[PDB]
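Structure first, then comments.
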Amino acid sequence: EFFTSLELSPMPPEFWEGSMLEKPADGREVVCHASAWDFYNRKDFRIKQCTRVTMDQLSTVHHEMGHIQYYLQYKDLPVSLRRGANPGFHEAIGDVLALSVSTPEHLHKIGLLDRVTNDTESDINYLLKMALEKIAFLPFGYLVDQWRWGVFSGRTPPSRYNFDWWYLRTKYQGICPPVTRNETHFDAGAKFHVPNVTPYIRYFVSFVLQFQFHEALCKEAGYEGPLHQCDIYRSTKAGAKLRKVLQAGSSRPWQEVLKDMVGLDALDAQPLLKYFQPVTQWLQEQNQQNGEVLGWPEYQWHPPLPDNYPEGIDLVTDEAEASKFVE
Amino acid sequence: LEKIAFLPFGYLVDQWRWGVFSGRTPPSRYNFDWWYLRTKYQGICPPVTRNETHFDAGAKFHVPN
Amino acid sequence: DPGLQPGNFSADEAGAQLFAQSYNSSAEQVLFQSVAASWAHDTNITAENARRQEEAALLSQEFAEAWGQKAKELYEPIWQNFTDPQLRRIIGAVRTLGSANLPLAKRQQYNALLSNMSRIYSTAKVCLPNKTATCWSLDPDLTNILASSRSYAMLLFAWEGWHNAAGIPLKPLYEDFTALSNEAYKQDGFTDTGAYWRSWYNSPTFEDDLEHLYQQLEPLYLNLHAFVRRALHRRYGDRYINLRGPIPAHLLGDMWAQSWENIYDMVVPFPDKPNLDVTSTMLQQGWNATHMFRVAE
Ligand SMILES: *[C@@H]1O[C@H](CO[C@@H]2O[C@@H](C)[C@@H](O)[C@@H](O)[C@@H]2O)[C@@H](O[C@@H]2O[C@H](CO)[C@@H](O[C@@H]3O[C@H](CO)[C@@H](O)[C@H](O)[C@@H]3O)[C@H](O)[C@H]2NC(C)=O)[C@H](O)[C@H]1NC(C)=O
Ligand SMILES: *[C@@H]1O[C@H](CO)[C@@H](O[C@@H]2O[C@H](CO)[C@@H](O)[C@H](O)[C@H]2NC(C)=O)[C@H](O)[C@H]1NC(C)=O
Ligand SMILES: *[C@@H]1O[C@H](CO)[C@@H](O[C@@H]2O[C@H](CO)[C@@H](O)[C@H](O)[C@H]2NC(C)=O)[C@H](O)[C@H]1NC(C)=O
Ligand SMILES: *[C@@H]1O[C@H](CO)[C@@H](O[C@@H]2O[C@H](CO)[C@@H](O)[C@H](O)[C@H]2NC(C)=O)[C@H](O)[C@H]1NC(C)=O
Ligand SMILES: *[C@@H]1O[C@H](CO)[C@@H](O[C@@H]2O[C@H](CO)[C@@H](O)[C@H](O)[C@H]2NC(C)=O)[C@H](O)[C@H]1NC(C)=O
Ligand SMILES: *[C@@H]1O[C@H](CO)[C@@H](O)[C@H](O)[C@H]1NC(C)=O
Ligand SMILES: *[C@@H]1O[C@H](CO)[C@@H](O)[C@H](O)[C@H]1NC(C)=O
């Protein structure tokens, strides 16, 4: 109904008779995955997911319903024009809508929350909670696909796998391995996307693109306020523009479509800069007050062995549990 | 031992200088990029610990001049 | 300066030849005075000579600026097409204004920065925590100790001392110089300073070809490194060097590991055969200064 409000997603009824949106009551079916498989057949689609009560599950449901919007929209195109333009679009369009749902204003105005908590402290809290997973991932993706490019193209011979991988980690993400590694180990294998053949820069491109989409839609939504609570709900023109963009799947270069929607044909982090503006200002004030270096004035620092010989790992060293035992 | 032991250094110094000029090396990865290049190409481990404060290229004459 | 300003030539062949000849004469004079100043800088007297070098460089750069501006405004539409390799090369050499694109204040700042870099590197010195009255320098003393001593502690002290004393007070100057050079060569027409430096060799696949060459030459250096690492492990023990791993920087021959020639003392294989030297000949027949040059003749 939120989709239909802005004349979007005239959902065909086959979903309410042949699509399973629930946990598997019987049979050893899929436990919990994160995909929205489409029936295709030129006619229909489906969802296969899990159902819970948490807000995270609701956000995931909105995310996969946004994925279903894409399919419902690009089916008149041929069988090879199914991937949506840039490969990172599917997450992006599937995520920007979630950015509208998670706002407390959306929950209150749709009836899930009693009233809007117009509090600066809550604003900063929520912004830092969400910026702990939409920013700490930004060096990643780029890191992984840069390393994979290096290994493929030949600049990283099999005698330099871990060296290049850990130099990249200490460069971009700035996290050093607690154990002194060497070239026998293959630390890139721990990630699931390295052994399986899966590109990983699509997620970085999406994490850059979704906020630009949010800013463009908000500018076309008529609400020139803060970017936090700027849901696309009840915006017929915004839905029409999103439908127009979604009409063509890979039929044109992604740069042209982005120029059509936002106004420029290249990626920009400026909407992302504006989105995290209050949390960035608060972070700058906190860093200045604490008096600490911004980052990486001393590298080649690897943590000492914590007595990691596997006999004392079970020893608990939590402050709260220690205080409770003391009392 | 006079020539081959030099070849990687010749390939290394100006690669680092290209990295610094082209912008891939901001003034916070001078020493880090230099010593990663040294450990990668020439197989040389700096003896003492080095932070970003040090500039381990001005020792070579061709870097300042 | 009458020769500073070029006349009103033409894009035609005769005008191009006249421009080339005028540049030849003017540059002959300019580099004559420049080489005179530079040579007098570093033979006997250094006082009032670095400043003379700076003013000579400034005037030569202004001369190059004027001539390059003239060459641009007189040959830019026809720079690519000249039907003569010599003309193309000379006009490309002249057109590269280089460090003249900066304004007067920026140009003075860049020249002062280069002079400061050179002087800071030249006068840098390192010595002991105590008895700090007189101490070493780079070439007369530091190279001798780092190439003749065989003590790990003293080698480390010399290496760390020189690297600190010549790198620490040099960082902000290098940052400013990189910014200025990038700006100047961006205004020149090249994407960056590194692109201009690569432009000398004139090959689009320069980096790829160099990487291929080094990948071809890698086994030689790997084997040599393994052998020298084993020798150094035998000499210094299994505490300051391991068989699987890199080699510490100072343990090698030169200061910056540029050449290992000074390590031949404890690397040479089969030492029973005598080393090759003709010092005994100098002991027999005197070689004061010219014998090694008459042999070149
Ligand atoms: C290039 O260097 C000159 C000369 O200064 C010398 O090199 C520097 C890198 C430092 O190591 C200096 O100690 C060394 O003498 C620099 O010109 C100098 O500028 C300063 C600032 O105007 C002049 O006065 C100094 O100012 C303060 C106190 O006001 C103190 O640092 C000093 O006590 C001194 O009084 C100094 O006289 C002047 N030297 C000259 C003109 O010969 C110049 O700034 C530098 N250029 C760049 C681009 O960095
Ligand atoms: C929540 O509080 C903020 C202030 O912390 C309100 O800020 C609004 O900001 C926009 C920016 O364009 C201004 O145009 C509005 O006038 C501001 N409103 C004010 C000052 O009352 C924001 O509107 C509040 N949100 C809700 C839903 O009440
Ligand atoms: C930078 O590395 C040096 C060693 O190369 C560290 O040691 C100090 O260096 C300073 C000069 O920066 C000397 O004055 C001190 O005597 C050194 N020792 C101690 C115990 O302080 C230095 O701490 C490192 N700095 C950073 C910021 O990482
Ligand atoms: C950590 O230490 C602080 C400060 O010592 C503890 O706070 C005090 O704990 C003692 C325990 O005997 C009490 O008598 C005091 O009244 C406490 N002061 C307070 C709460 O202001 C604290 O309990 C310790 N534990 C944690 C988890 O912080
Ligand atoms: C330096 O050595 C050269 C080469 O021997 C000397 O030049 C010759 O010295 C001999 C000494 O018996 C004379 O007979 C020759 O006439 C000299 N000239 C030539 C062309 O052979 C030279 O004198 C020595 N001293 C200096 C200061 O150059
Ligand atoms: C070149 O032309 C300028 C035009 O202002 C003139 O002033 C100058 O005298 C001319 N020079 C020669 C050498 O003819
Ligand atoms: C370049 O010069 C040659 C000289 O033979 C001429 O044939 C050619 O047309 C020129 N190209 C242009 C003017 O683009």
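We number chain A the same way Swiss-Prot does; the residues here are 328-654, in that order.
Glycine is treated like the rest: Cβ placed from N, Cα and C.
Pulled from Swiss-Prot:
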- A:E391: active site, proton acceptor 1 (ACT_SITE)
- A:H520: active site, proton donor 1 (ACT_SITE)
- A:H390, A:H394, A:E418: Zn(2+) 1 binding site (BINDING)
- A:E391 to D: Abolished peptidase activity, leading to increased levels of amyloid-beta; when associated with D-989 (MUTAGEN)
- A:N445 to D: In Ndom123456 mutant; abolished dipeptidyl carboxypeptidase activity; when associated with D-318 and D-445. In Ndom1234569 mutant; does not affect dipeptidyl carboxypeptidase activity; when associated with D-318 (MUTAGEN)
- A:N509 to D: In Ndom123456 mutant; abolished dipeptidyl carboxypeptidase activity; when associated with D-318 and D-445 (MUTAGEN)
- A:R529 to Q: Abolished dependence to chloride, leading to reduced peptidyl dipeptidase activity (MUTAGEN)
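Positions of the features from Swiss-Prot, shown on the structure.
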residue: A:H390; record: Zn(2+) 1 binding site; DSSP (3 states): helix
residue: A:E418; record: Zn(2+) 1 binding site; DSSP (3 states): helix
residue: A:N445; record: mutagenesis position; DSSP (3 states): coil
residue: A:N509; record: mutagenesis position; DSSP (3 states): coil
residue: A:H520; record: active site, proton donor 1; DSSP (3 states): coil
residue: A:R529; record: mutagenesis position; DSSP (3 states): helix
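The least crowded of the recorded positions A:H390, A:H394, A:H520, judged by other CB atoms within 10 A of its own CB, is A:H520.
Cβ neighbours within 10 Å of A:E391 (mutagenesis position), excluding its own Cβ and spanning all shown chains: 18.
A:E418 (Zn(2+) 1 binding site) has a Cβ environment of 19 other Cβ atoms inside 10 Å.
Taking the Cα of A:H390 (Zn(2+) 1 binding site) as the reference point, the closest of the recorded positions A:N445, A:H520, A:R529 is A:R529.
For the pair A:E418 (Zn(2+) 1 binding site) and A:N509 (mutagenesis position), the Cα-Cα distance reads 36 Å. Within 10 Å of the C-beta of A:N445 (mutagenesis position) we count 10 further C-beta atoms, all protein chains included.
Closest by Cα distance to A:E391 (mutagenesis position), from the recorded positions A:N445, A:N509, A:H520, A:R529, is A:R529. Of all the recorded positions in the list A:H394, A:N445, A:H520, A:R529, the shortest Cα-Cα distance to A:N509 (mutagenesis position) is found for A:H520.
Less than 8 angstroms from the CB of A:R529 (mutagenesis position) sit A:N413, A:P414, A:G415, A:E418, each of them six or more residues away in the same chain.
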